[PDB]
Amino acid sequence: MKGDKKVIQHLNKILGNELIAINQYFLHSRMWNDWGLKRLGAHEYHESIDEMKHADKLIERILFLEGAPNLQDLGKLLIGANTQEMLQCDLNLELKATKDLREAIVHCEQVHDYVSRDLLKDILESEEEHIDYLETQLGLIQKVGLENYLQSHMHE
Amino acid sequence: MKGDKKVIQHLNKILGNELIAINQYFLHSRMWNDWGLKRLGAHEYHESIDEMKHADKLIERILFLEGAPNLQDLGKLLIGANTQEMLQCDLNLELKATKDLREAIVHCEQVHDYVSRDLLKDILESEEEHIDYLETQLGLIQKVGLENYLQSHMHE
Amino acid sequence: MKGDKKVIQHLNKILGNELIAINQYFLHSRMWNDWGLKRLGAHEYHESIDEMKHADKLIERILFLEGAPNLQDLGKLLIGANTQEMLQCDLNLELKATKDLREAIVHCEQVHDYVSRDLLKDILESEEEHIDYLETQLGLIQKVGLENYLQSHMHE
Amino acid sequence: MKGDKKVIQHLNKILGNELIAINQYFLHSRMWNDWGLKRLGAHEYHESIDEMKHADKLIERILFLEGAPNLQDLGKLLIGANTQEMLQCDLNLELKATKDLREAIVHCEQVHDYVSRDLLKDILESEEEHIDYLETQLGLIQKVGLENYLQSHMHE
Amino acid sequence: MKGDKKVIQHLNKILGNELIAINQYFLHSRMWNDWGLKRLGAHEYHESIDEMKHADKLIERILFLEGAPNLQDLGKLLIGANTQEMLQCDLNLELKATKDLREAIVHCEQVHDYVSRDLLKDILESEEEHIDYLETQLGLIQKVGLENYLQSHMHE
Amino acid sequence: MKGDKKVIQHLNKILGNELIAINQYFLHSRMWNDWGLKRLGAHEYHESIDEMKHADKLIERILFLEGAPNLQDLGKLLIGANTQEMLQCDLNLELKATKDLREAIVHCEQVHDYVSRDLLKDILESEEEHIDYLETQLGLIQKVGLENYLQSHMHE
Amino acid sequence: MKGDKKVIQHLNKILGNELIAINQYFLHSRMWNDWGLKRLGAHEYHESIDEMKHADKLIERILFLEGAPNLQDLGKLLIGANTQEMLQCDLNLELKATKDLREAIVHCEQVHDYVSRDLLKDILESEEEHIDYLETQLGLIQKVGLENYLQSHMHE
Ligand code: HEM
Ligand code: HEM
Ligand code: HEM
Ligand code: HEM
Ligand SMILES: [K+]
Ligand SMILES: [K+]
Ligand code: NA
Ligand code: NA
Ligand code: NA
Ligand code: NA
Ligand code: NA
Ligand code: NA
Ligand code: NA
């Protein structure tokens, strides 16, 4: 079904953001596992998987709309060097992702692509849940102290 | 455990090949599903998942060896425009992948990294199984005709 | 129990025929599997196993009759280059096998070895069932066309 | 996938050794059953089946590598006349088999056919287990005496 | 259904042989049990039962053919004094039984009593299996020695 | 089966290393249990058991190769006085063990003892997994602090 | 709990005896398995495991009493060259072990370490049961003959 050209551009932009997140979260996950912080590693693995599922839905929508999904252009991964940096890197990425999602939804509404809007709203809900998680973890580091926070994430 | 610098370079090169294949196969899978060739779509999805699992093991090994996994540099995806081209694109990618795997195993043997060698041999066995599948499909197109071959891949 | 010398010769001849067929059908099976014609590969494997079972019973009977089973002399395998040739090669072998089975039964009847006759009759029934299968496949190639026939034998 | 010509020659040589062993062990099995030494008959049957399984894997690998499996040439079966001779005949065959397996592995390593090497290594491990069994039986004949050894192999 | 007079005579001759065997095997069974060779006793009991079942089928066939089954004339039991002689007595009886069975089958074929032939062929197969057992036991006495052979038949 | 003298010497050296580790890990396990650090005690017990299983396989291989397993020579146990020292003692032992394993594999490859090589490679994988565990624990002591690290290992 | 220094010395002496027995019995077990005497191999394996359990309890008691368990000073293994010698080696080791256990119990009683006495009494009961097993085996070799004794220990 012939989609709106700018909608497809927006969908490819969100897809690009999800592709960055998949790799960033997968690497952070395996870094945490390497360090023995297995609870963080497992949670971050599930965040990566959730981004993979969003990327799948975007690819499927783009193809239905007769566009070309762009899996070639990978933007900058924000890789941290320690737990605090990794959480903040994920939060920085998520804040950029939600800004782009909001702009995409505006355009979908303008051209009456209500189904693409609905898909993007669902993704935005998931990304805001991730922001909640990240903000909460950074707050816990301050409340319980870093050593305790890391201790609480050694075991699954 | 401090690994050999060139082994880590080889492991990152294999990882880069797996990252290309993940995206290439995932996109091909969703293209075939879009076209209603659901048996091809499902098989290619499983091929993509298999490459994800190999990428995971490479990342884990690189981190154990105190190297930095490179998920940032994504090489050229070989995306075809019809079934015949897509299968050949996958085969071309796989033949490059096995070349690099053999060169990596040579070096692991030379520096006595026998555990990395074993991991790479297991990946190589999977990639050769993929080559067998691809060669077989291209042969079947010749034996049964393209229209019958596609028909046989409509339903799961 | 001391058997008739010419009976034992006949049983060793039939055994020789079964040993050809085991290997011919096993190789044809694995050729079909290599080509992705898995329904033909599976059926042909079961034909090979059935011949293995006949060979076992012949070996056991020869030994009971105090003869020496000959598993050393392997006659000519008739290996085809494509599906049509392979089926016809199997049929040519089977027609020779049934000729020899009938001559063996004649001699068993003449010297009153009724138990060996019964064993050979059961083998003959199986070989005639295989001829039926082979004639039917060759006829189906004519009726549905080669490409359709092969397509129908891709999936098990 | 086009294999190395000498690798394929080596694989066909190992296949030829497996085909001898299939027939030698099957006949030895049925001889032991004929004599009422059913525990030896059963064990030797399982040795024959194991060689059949190796032969299958070799045939499959040769076909993948675009070679022609040779099931036509059958080398010399070493058939004993009593239990001690039959066990030594099996051992003699196995020692030749392991020599050829090592030479095939050397060549596979030299041309970087690491998957064929791994297959041959697995077969070699099975053959060394068979050697262990055979040496152990011959040793038990010495330790418990021939009559006791045979008595212990009457019943399954 | 009025049968052929000579067929009925042959069936009564075979029945007479089965009646000798029932009693000879039953007595041997109970002699072996009395001596504490319970494995021989149980096997010989099952041989006696098998002859009882053959006698039943012969009686049934004779009555159908409107003949008079002869259960009155019992021929000479071959009773041994020790295990070796008892086995040889059974073998001697079985070799007479198979000679008579072959002669009966010849006549059934001549007069086209194909159902009686088939019954007799099934009995003949059973009697040859018994010959196999007996020859095997006598061979095992030679291979493992009498004392070990008897030891192996103390316990069921 | 007559093995290579230097292979057997290497296998006995690896065996000697495993015998040190059994006792060192078992004592460290029971020291941690005595101190109430039951999670460390249990994990270290399982490390000891894993070394026992490796020692068993080496003994079995040496005997198969007609060598004399050396369980008499016990090298120096590295026993620590506190958790930090005990982990470093285990790591020091493991790094010696992997050096010896690589040297043994080199020699096995040179003389074509591919089955002994494969055994040693499997042991090497296990020992590298143990190095990963140890390096990770030492890293966690730095990241969460010694008191938290010990607290986290009080309860199973 | 501060234990008596001489008690701790006695406990380390008993521990040293158990450590010899662990290794002696494990090696004898694997020697019997290599020779095909699998019933002896299994039984001796269980004897080795039982000694491992006693060693564990001694280590635990030493640590509770604030002593240093000595797993370093391995005494002389008594390794036989055949079944008869191996059994007598085990018996010689056990007779030394019970002598030392009795001397340790005397001292525990004298200083009122009744819990250590009870542990040693339980170990002594186990060691006397092993003596019973060993004396019985040596007696059976005399009563049934060596070849029969070994035959009875081929199969588990
Ligand atoms: C285009 C990028 C990717 C896409 C679209 C994608 C898609 C998916 C999907 C749909 C699943 C199944 C999720 C579920 O329903 O449970 C999955 C699983 C998985 N992915 Fe990805 N993925 C991508 C990249 C990656 C990468 C780069 C890695 C690792 C470096 C990875 C690792 C995994 C793993 C380990 C699994 C679980 C596989 C299993 O054990 O079943 N993925 N992926
Ligand atoms: C090219 C030579 C042969 C090949 C490749 C071959 C292969 C096989 C295979 C793959 C199986 C199934 C094994 C399993 O996974 O359970 C099998 C079974 C068997 N084979 Fe063979 N075989 C060969 C020759 C023979 C010969 C020469 C005999 C006897 C004279 C024989 C007797 C049997 C029997 C009795 C079975 C068990 C069948 C059943 O009851 O299901 N085979 N063979
Ligand atoms: C010395 C003479 C015989 C003895 C001692 C004998 C003994 C036995 C015994 C102990 C049984 C098992 C009964 C049970 O516990 O259920 C049996 C079964 C049987 N007997 Fe006899 N028998 C003799 C003669 C015969 C004869 C002469 C015939 C037929 C003409 C015969 C036909 C049968 C049949 C048909 C069975 C059942 C077998 C089955 O289907 O399991 N018996 N006999
Ligand atoms: C200080 C010396 C040793 C101690 C304290 C020790 C302790 C133990 C313990 C407590 C068990 C578990 C027993 C149970 O409850 O089932 C065990 C199992 C075992 N031990 Fe030892 N052991 C020692 C030395 C050895 C040696 C030297 C070997 C072989 C060379 C060995 C081989 C084994 C094996 C194979 C198992 C069974 C493991 C399994 O499959 O679960 N042990 N040991
Ligand atoms: K805490
Ligand atoms: K005996
Ligand atoms: Na479509
Ligand atoms: Na193919
Ligand atoms: Na042995
Ligand atoms: Na009696
Ligand atoms: Na026989
Ligand atoms: Na304490
Ligand atoms: Na680490």
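Just so you know, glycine gets a Cβ as well, placed from its N, Cα and C.
These features come from Swiss-Prot:
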BINDING   G:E18, G:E51, G:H54, G:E127  Fe(2+) Fe1 binding site
MUTAGEN   G:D34 to F  About 30% active in Fe(2+) oxidation and storage, diiron-binding site does not coordinate fully, decreased overall flexibility of the BFR, partially occludes B-pores, see Fe ion inside the B-pore
BINDING   G:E51, G:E94, G:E127, G:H130  Fe(2+) Fe2 binding site
BINDING   G:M52  heme b binding site
MUTAGEN   G:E85 to A  Assembles into normal BFR with wild-type ability to oxidize Fe(2+) and store Fe(3+), 5.5-fold decrease in rate of iron release from BRF, greatly reduced affinity for Bfd
MUTAGEN   G:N148 to L  About 70% active in Fe(2+) oxidation and storage, diiron-binding site does not coordinate fully, decreased overall flexibility of the BFR, loss of 1 ligand to K(+), reveals more Fe cations bound inside the BFR cavity
BINDING   G:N148, G:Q151  K(+) binding site
MUTAGEN   G:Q151 to L  About 70% active in Fe(2+) oxidation and storage, diiron-binding site does not coordinate fully, loss of bound K(+)
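The structure, with features from Swiss-Prot marked on it.
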residue : record                  : Cβ contacts under 8 Å, 6 or more apart
G:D34   : mutagenesis position    : none
G:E51   : Fe(2+) Fe1 binding site : G:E18, G:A21, G:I22, G:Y25
G:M52   : heme b binding site     : G:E18, G:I22
G:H54   : Fe(2+) Fe1 binding site : G:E18, G:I123, G:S126
G:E85   : mutagenesis position    : none
G:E94   : Fe(2+) Fe2 binding site : G:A21, G:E127, G:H130, G:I131, G:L134
G:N148  : mutagenesis position    : none
G:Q151  : mutagenesis position    : none
Other C-beta atoms within 10 angstroms of the C-beta of G:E18 (Fe(2+) Fe1 binding site) total 22
Helix, strand or coil at G:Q151 (mutagenesis position) [DSSP, three-state]
helix
Among the binding-site residues G:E127, G:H130, point out the residue whose Cβ has the most other Cβ atoms within 10 Å, with all shown protein chains included in the count.
G:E127
Do any of the recorded positions G:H54, G:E127, G:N148 touch ligand 6, in the sense that the CB is under 6 Å from one of its atoms?
G:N148
When DSSP states are folded down to helix, strand and coil, where does G:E18 (Fe(2+) Fe1 binding site) land?
helix
Shell of the Fe(2+) Fe2 site beyond G:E51, G:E94, G:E127, G:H130, same chain only (C-beta within 8 angstroms of their C-beta centre)
G:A21, G:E47, G:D50, G:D90, G:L93, G:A97, G:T98, G:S126, G:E129, G:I131
Taking G:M52, G:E85, G:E94 as the recorded positions, the residues having C-beta under 6 A from ligand 4 are G:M52
Return the recorded positions from the list G:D34, G:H54, G:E85, G:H130, G:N148, G:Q151 for which some CB of chain D is under 8 Å from the residue's own CB; sequence order; 'none' if the set is empty.
G:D34, G:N148, G:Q151
Chain F interface subset of binding-site residues G:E18, G:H54, G:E94, CB distance under 8 A, sequence order, none if empty, is none
Cβ under 6 Å from ligand 9: which of the recorded positions G:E51, G:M52, G:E85, G:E127, G:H130, G:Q151 qualify?
none
Using the Cβ center of G:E18, G:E51, G:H54, G:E127 as the Fe(2+) Fe1 site position, which other residues in that chain lie within 8 Å, going by their Cβ?
G:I14, G:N17, G:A21, G:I22, G:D50, G:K53, G:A55, G:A97, G:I123, G:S126
According to DSSP, does the residue listed as 'heme b binding site' fall in a helix, a strand, or coil?
helix
